[PDB]
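Novice: First the structure, then my questions, so here it is.
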8 protein chains.
Amino acid sequence: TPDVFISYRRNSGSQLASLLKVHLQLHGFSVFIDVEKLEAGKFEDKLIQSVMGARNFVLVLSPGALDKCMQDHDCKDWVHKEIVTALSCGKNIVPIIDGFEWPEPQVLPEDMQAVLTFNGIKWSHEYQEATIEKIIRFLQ
Amino acid sequence: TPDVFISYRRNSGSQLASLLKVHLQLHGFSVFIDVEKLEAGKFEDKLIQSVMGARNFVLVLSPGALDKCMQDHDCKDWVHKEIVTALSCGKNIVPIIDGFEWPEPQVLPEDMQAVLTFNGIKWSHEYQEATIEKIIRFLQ
Amino acid sequence: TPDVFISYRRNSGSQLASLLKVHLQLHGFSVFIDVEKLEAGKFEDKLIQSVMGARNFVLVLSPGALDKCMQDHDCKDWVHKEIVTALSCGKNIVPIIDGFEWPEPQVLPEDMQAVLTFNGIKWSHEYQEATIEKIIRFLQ
Amino acid sequence: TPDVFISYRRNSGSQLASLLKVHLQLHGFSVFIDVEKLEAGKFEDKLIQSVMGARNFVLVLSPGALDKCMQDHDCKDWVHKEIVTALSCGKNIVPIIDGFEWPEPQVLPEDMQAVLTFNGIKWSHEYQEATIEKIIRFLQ
Amino acid sequence: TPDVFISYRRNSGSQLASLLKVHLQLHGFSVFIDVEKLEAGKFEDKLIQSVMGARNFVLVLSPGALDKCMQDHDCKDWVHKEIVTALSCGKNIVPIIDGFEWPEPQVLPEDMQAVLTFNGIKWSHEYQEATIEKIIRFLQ
Amino acid sequence: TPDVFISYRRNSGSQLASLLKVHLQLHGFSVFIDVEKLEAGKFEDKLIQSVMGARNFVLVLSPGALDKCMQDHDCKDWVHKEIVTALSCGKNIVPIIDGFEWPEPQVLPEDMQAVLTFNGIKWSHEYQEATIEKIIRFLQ
Amino acid sequence: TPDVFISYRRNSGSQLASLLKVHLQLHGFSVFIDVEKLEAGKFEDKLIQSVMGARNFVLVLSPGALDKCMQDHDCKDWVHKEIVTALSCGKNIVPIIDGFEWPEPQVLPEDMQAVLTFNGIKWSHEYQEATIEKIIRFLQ
Amino acid sequence: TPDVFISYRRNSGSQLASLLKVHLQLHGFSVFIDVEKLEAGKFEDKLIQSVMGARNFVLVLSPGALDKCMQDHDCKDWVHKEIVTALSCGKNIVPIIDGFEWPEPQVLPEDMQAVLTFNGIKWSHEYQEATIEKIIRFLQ
Ligand SMILES: Nc1ncnc2c1ncn2[C@@H]1O[C@H](COP(=O)(O)OP(=O)(O)OC[C@H]2O[C@@H]([n+]3ccc4c(I)cccc4c3)[C@H](O)[C@@H]2O)[C@@H](O)[C@H]1O
Ligand SMILES: Nc1ncnc2c1ncn2[C@@H]1O[C@H](COP(=O)(O)OP(=O)(O)OC[C@H]2O[C@@H]([n+]3ccc4c(I)cccc4c3)[C@H](O)[C@@H]2O)[C@@H](O)[C@H]1O
Ligand SMILES: Nc1ncnc2c1ncn2[C@@H]1O[C@H](COP(=O)(O)OP(=O)(O)OC[C@H]2O[C@@H]([n+]3ccc4c(I)cccc4c3)[C@H](O)[C@@H]2O)[C@@H](O)[C@H]1O
Ligand SMILES: Nc1ncnc2c1ncn2[C@@H]1O[C@H](COP(=O)(O)OP(=O)(O)OC[C@H]2O[C@@H]([n+]3ccc4c(I)cccc4c3)[C@H](O)[C@@H]2O)[C@@H](O)[C@H]1O
Ligand SMILES: Nc1ncnc2c1ncn2[C@@H]1O[C@H](COP(=O)(O)OP(=O)(O)OC[C@H]2O[C@@H]([n+]3ccc4c(I)cccc4c3)[C@H](O)[C@@H]2O)[C@@H](O)[C@H]1O
Ligand SMILES: Nc1ncnc2c1ncn2[C@@H]1O[C@H](COP(=O)(O)OP(=O)(O)OC[C@H]2O[C@@H]([n+]3ccc4c(I)cccc4c3)[C@H](O)[C@@H]2O)[C@@H](O)[C@H]1O
Ligand SMILES: Nc1ncnc2c1ncn2[C@@H]1O[C@H](COP(=O)(O)OP(=O)(O)OC[C@H]2O[C@@H]([n+]3ccc4c(I)cccc4c3)[C@H](O)[C@@H]2O)[C@@H](O)[C@H]1O
Ligand SMILES: Nc1ncnc2c1ncn2[C@@H]1O[C@H](COP(=O)(O)OP(=O)(O)OC[C@H]2O[C@@H]([n+]3ccc4c(I)cccc4c3)[C@H](O)[C@@H]2O)[C@@H](O)[C@H]1O
């Protein structure tokens, strides 16, 4: 299974996730993204099983990324699902912040709380080689 | 039996399906379609045993192709019947999306909810060369 | 150089226009379509230039095909603009008819009304191969 | 000297501008971007002196990328200042469409209004591989 | 193990905190600052485990540095709970004074009230060479 | 003579002026700061001669560093008096940004307008080493 | 422990207290002033114990010295707190008067009234040696 | 003859000046103060002829040390008479600042405004050892 798994929001952070894919690949990482690796069949059994098999779990944080996860107690939203699988399996979550404004824990569901307690990486357009060299530092 | 069976709405996807049917045949994929092989008076007992024979099932989801299917408990709608044999027989469904908007699962009857859970291909009018490849990779 | 220049409306004739092209170029003709052969630069020069360079002209009709062409007295529309260019030079126009309501000439621009007298070919949902012989016989 | 020169907005097209530069380099192109090639001194000379120095001119269009270019007849904006240099010197202009909604040519100033007449390349998230080869196809 | 551990507010004590780290390091110390040594994973378990291992404990005070610690009886504020673990563990608390005002001791939480009863060092910009030597003297 | 002359506002840039002095000294540069190289006598003669001496000119732009320069027609403020000297002799100006609100040129006196037209470096607390690496690239 | 303890009011007696130390020091006496001998750790225990260990006790009575001791029932004020420890251990109190006019002690707490009954010493600028020499004759 | 001449206001500078005198003497500078040297007879030609002989001219600037000199057009004030002799002879002036609020030049007579343009020394109660060391560098 690819080492890094990238979880993003389609209508908010598609360009960041694709830039993250390219730099990591040039540095010897095997990355998974849905618009490249997802194929024929039912798409539920491939997202959940692919998250587990990847050592790292990059989460792209872009403005209003977790708005749909709000009040999603039933666990229908597909960003709600992905974080839950990463926590329970205990992966190395590396949130990348790009214009994200953090809320307070009581606004989100109870299952996906531990993501807020992870050390993220600031994405900076002024010093990118420094931001990229830092992300590679976190990844295993 | 034909490699690919095409299911489309008569008053919507007729043009996409015909455009879709030709492209596959140029690539060695024998294709079945009603307007070319449907006769003999008793047509039910061939068209139902035409979707069983072909392993690949294509559901051309043109805008509002499921409109006349809600509350069809009798399952009289023809479009409803073809997919059922695909789900009952566990076929390889490859939906092609052209402007469709996905209703919530609770909307449509519970019987046919399976088709909503299959990864689908978005037909691109500007990059038609790459869209043809992605369909090939999905089809068996 | 191009031999057949195809005109259509992207909001209704996209699939129809795409289907026509594949057969004509299959038989050995040369075809120009915007979403393929159009190149870098300014296009208003190229389209009108390409329309002239094509001995054959094809028009695709469809409901809403000329809704935007109505009251285009300034010749800003691209369907109206390209039709007259071919019309003036006596280009071989081969219209294709579709399911739409025929509007009376007065509403449409007077200069463009001259194309209505050409011997169009109706598109058949059940005799697709029949139309290919009829249309390709019009060409050289 | 540089071969390509990328213009964009820093609050809407920086992720697409960064992804665009990465791919161009792998294919042997020398892309100029501000956050990398800009150094010490007065930047109004190196930017302009490099706009006219590169054969190709690339512009990234994003949601509302030209509003700061509207009614700015004073020419104080820099995306404006870069295009006129490319429009005037007759470089190869390659717009990229990423959610852009085209305005009618009247709103923008006169010296910039000829950019709307070029042939942009739609950015597709589903078919990024086909998008890049097109851009390279345009670059010369 | 880090010899020193700097606890500062981010929005006002970062310039003082970073200058301290440089001067302390040149004398052979091993300072811990979050932006340099905090890495991948949940961060709370790391610094609390790093302060406990920190022989000393520089607390940069800044105009309103402890503004956010009043009424934080929950022990959630981060400057707040950082001090408590060193009072609880009985470390060498060395307040650094740069523009700070001393309020009534009642308002602060009772778990951290012992912090106001320590000998502080006043930072001076006219005599920086002299305030650095005094800091190095307070460190054991 | 030295290599760098550092200008700041003592009320807000004192920490960033001392942080940038020690880093630049460790790289083999000679830095003039007012509270170290300034001895006894008429300081006006020494400041103006020190600005003229060092080839480089670093200006620490912090929140409001140019507020006192507004309406300074008489040229009495001392940060203003140093910038006019640097521009006139054509030195190498390297502004450093920190929380700065960039103003419209008109507010500042006409004498020192050219400072805003030089390329600067944004000070980053998370990526400080890359920032210091960038400054050394500007310096001569 | 010191041979003499200096208690003063920092907003008045600092300059005098600094002149007392530099004169008692030259006569062999060992002195405790807070600005130079107070160091790492908690300070309250060190200054209420230094009064105890001190062999002599000096109270610099300067304008406004005992204003803050007024109605200090809790004995928080350090000028108040340092006297009581001096009286309890039977120490020698040698007040120095510099423009101080003693009040009625009814208002003062009954635990401080003992100070005024001690033989005071007046500081004379004109005849410093006479007052310096008398102070030593009192230091026993 | 004395090498350092101390000017002070007896209602404020008496204590600091006496402190400043003792520290200077221990380092080997023959200092001149009125209470220690102003002999009998007529005192005008005593300290007016001394400052000229003394190379350095220290001036204690306690709160209101030049508030009586304001509008002293008659040269009556004795602090005024000493600055003019120091300036008019071109001596080395070393102001010592203690709780001073620097006035705007126009408030003072033109004869002695030149004393404000000398690099003064800020007296620090916490860092007197550095303060005293700094004066030694400023002396000659
Ligand atoms: N005895 C008779 N002989 C000849 N024509 C008859 C007839 N009775 C009725 N019609 C006509 O057929 C229409 C029903 O079609 P529609 O009402 O539009 O429904 P859909 O568009 O949803 O279906 C779209 C999908 O159905 C599958 N399909 C295939 C063959 C079908 C046949 I043969 C008959 C009916 C439905 C069929 C549906 C096909 O594969 C396609 O892909 C009626 O209106 C009549 O004009
Ligand atoms: N069967 C179907 N085939 C084609 N298109 C369909 C469809 N059903 C629905 N749509 C349409 O596609 C949109 C998706 O956007 P959303 O529903 O807002 O989801 P998100 O953007 O929040 O999550 C973003 C993250 O989820 C993971 N992911 C990966 C694949 C997914 C698929 I395939 C379907 C639905 C969610 C998916 C989520 C992946 O890792 C990604 O990075 C829907 O809205 C529909 O318009
Ligand atoms: N002297 C100074 N030094 C450092 N930073 C300064 C600064 N003055 C201002 N800022 C800050 O930098 C931001 C720039 O963002 P904007 O002013 O909104 O420009 P845009 O993003 O709209 O245009 C996008 C296109 O402009 C070209 N470009 C390149 C470099 C530029 C620089 I350097 C300054 C100003 C405009 C520039 C425009 C480039 O080719 C790009 O492709 C401002 O807002 C300030 O925060
Ligand atoms: N400068 C620009 N670069 C890139 N994309 C731009 C753009 N400006 C606008 N769009 C976008 O492309 C869409 C298409 O234009 P539409 O307004 O929908 O007109 P139609 O599609 O109905 O007519 C169809 C008939 O016109 C001929 N044709 C060919 C090429 C055209 C181009 I290139 C632009 C506009 C109209 C064109 C019409 C074509 O060969 C056929 O025969 C617009 O809506 C914009 O989303
Ligand atoms: N899960 C997340 N991952 C990444 N970034 C996140 C985040 N959540 C939130 N932010 C962002 O980072 C900021 C932190 O600054 P603040 O929240 O204002 O705290 P303070 O400045 O008041 O206290 C200053 C003292 O806190 C200690 N410290 C150290 C590390 C911390 C981390 I890592 C996260 C949150 C607080 C921390 C506090 C440190 O030792 C320092 O000395 C927030 O504001 C968010 O913008
Ligand atoms: N926790 C803290 N750490 C560092 N600095 C702190 C601080 N709290 C406060 N300040 C600062 O120090 C000033 C004290 O001024 P005050 O409290 O008004 O005292 P006084 O004016 O009466 O004159 C002084 C008299 O108190 C005895 N003394 C000696 C040492 C002291 C120390 I060390 C701390 C507090 C009080 C002290 C009192 C001394 O022996 C003499 O007799 C405040 O204003 C702050 O700027
Ligand atoms: N004939 C007389 N014999 C004896 N004592 C007399 C007297 N007439 C007047 N007083 C007394 O002196 C006071 C005026 O002192 P103040 O009003 O405070 O003025 P200052 O503080 O500026 O002076 C201090 C600064 O000036 C220089 N200095 C040096 C010597 C001075 C003398 I001798 C007299 C006046 C000012 C002098 C100033 C000195 O070197 C230092 O630098 C009056 O009240 C009388 O008690
Ligand atoms: N003769 C005197 N001796 C001692 N202290 C005096 C004094 N006169 C006045 N003060 C006091 O010192 C404060 C200075 O702070 P400010 O008034 O805000 O000035 P700035 O912020 O502009 O300075 C930031 C930049 O100015 C240059 N610089 C260098 C040396 C300066 C000197 I020497 C005096 C004044 C301004 C100077 C500015 C230097 O290069 C630095 O980088 C005033 O307010 C007075 O309280």
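The numbers used for chain D are those of Swiss-Prot, and the residues that appear cover 561-700, in sequence.
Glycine too: its Cβ is placed from the backbone N, Cα and C atoms.
Dumping what Swiss-Prot says about this protein:
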{"type": "ACT_SITE", "residues": "D:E642", "note": "active site"}
{"type": "BINDING", "residues": "D:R569, D:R570, D:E599", "note": "NAD(+) 2 binding site"}
{"type": "MUTAGEN", "residues": "D:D594 to A", "note": "Reduced NAD(+) hydrolase activity"}
{"type": "MUTAGEN", "residues": "D:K597 to E", "note": "Dominant negative mutant that blocks axon degeneration after axotomy"}
{"type": "MUTAGEN", "residues": "D:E604 to K", "note": "Does not affect ability to promote axonal degeneration following injury"}
{"type": "MUTAGEN", "residues": "D:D627 to K", "note": "Abolished ability to promote axonal degeneration following injury"}
{"type": "MUTAGEN", "residues": "D:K628 to D", "note": "Abolished ability to promote axonal degeneration following injury"}
{"type": "MUTAGEN", "residues": "D:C629 to S", "note": "Abolished ability to promote axonal degeneration following injury"}
{"type": "MUTAGEN", "residues": "D:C629 to A", "note": "Abolished NAD(+) hydrolase activity"}
{"type": "MUTAGEN", "residues": "D:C635 to A", "note": "Abolished NAD(+) hydrolase activity"}
{"type": "MUTAGEN", "residues": "D:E642 to K", "note": "Loss of NAD(+) hydrolase activity"}
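Set these features in their place in the structure for me.
Specialist: For D:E642 (mutagenesis position), the same-chain residues lying six or more positions away in sequence with a CB closer than 8 A to its CB are D:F565, D:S567, D:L607, D:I608, D:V611, D:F617.
Reduced to three states, the DSSP call for D:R569 (NAD(+) 2 binding site) is coil.
According to its DSSP assignment, D:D594 (mutagenesis position) is helical.
Long-range C-beta contacts of D:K597 (mutagenesis position), restricted to its own chain and to partners at least six residues apart, with a cutoff below 8 Å, comprise D:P562, D:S610.
Reduced to three states, the DSSP call for D:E604 (mutagenesis position) is helix.
A simple way to gauge crowding: the CB of D:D627 (mutagenesis position) has 13 other CB atoms within 10 angstroms, across all the protein chains here.
With a cut-off of 8 Å between CB atoms and residues at least 6 apart in sequence, the same chain places D:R569, D:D637, D:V639 near D:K628 (mutagenesis position), listed in sequence order.
DSSP assigns D:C629 (mutagenesis position) to a helical segment in the three-state reduction.
In sequence order, D:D637, D:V639, D:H640, D:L668, D:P669, D:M672 constitute the residues six or more apart from D:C629 (mutagenesis position) in its chain with CB-CB distances below 8 Å.
The DSSP secondary structure for D:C635 (mutagenesis position) is coil.
DSSP classifies D:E642 (mutagenesis position) as helix under the three-state reduction.
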Novice: Taking the Cβ of each of the binding-site residues and counting other Cβ atoms inside 10 Å, which one has the highest number: D:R569, D:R570?
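Specialist: Buried the deepest by this measure is D:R569.
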Novice: Taking the Cβ of D:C635 (mutagenesis position) as the reference point, list residues of the same chain whose Cβ is under 8 angstroms away and which are at least six residues distant in sequence.
Specialist: D:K641, D:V644, D:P669, D:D671
Novice: Cβ neighbours within 10 Å, counted over all protein chains: which one of the recorded positions D:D594, D:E599, D:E604 has the most?
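Specialist: Buried the deepest by this measure is D:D594.
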Novice: Tell me which recorded positions (D:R569, D:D594, D:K597, D:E599, D:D627, D:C629) have a Cβ under 6 A from ligand 3; sequence order is fine.
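Specialist: Only D:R569, D:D594 meet the Cβ criterion.
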Novice: Of D:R569, D:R570, D:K628, listed here as recorded positions, which sit with their C-beta under 8 angstroms from a C-beta of chain E?
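Specialist: Correct list: none.
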Novice: Taking the Cα atoms as reference points, how far is D:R570 (NAD(+) 2 binding site) from D:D627 (mutagenesis position) in Å?
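Specialist: Here the two Cα atoms are 13 Å apart.
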Novice: Assuming the binding residues for NAD(+) 2 are exactly those in the record, D:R569, D:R570, D:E599, what is the maximum CA-CA distance in angstrom, rounded?
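Specialist: Of all Cα pairs among the recorded NAD(+) 2 binders, the widest measures 19 Å.
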Novice: Checking interface proximity: list the recorded positions among D:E599, D:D627, D:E642 whose CB sits under 8 Å from a chain F CB, in sequence order.
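Specialist: The answer, in sequence order, is D:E599.
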Novice: Going by Cβ pairs closer than 8 Å, show me which of the mutagenesis positions D:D594, D:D627, D:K628, D:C629, D:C635, D:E642 neighbour chain A.
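Specialist: Of D:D594, D:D627, D:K628, D:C629, D:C635, D:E642, none lie near chain A.
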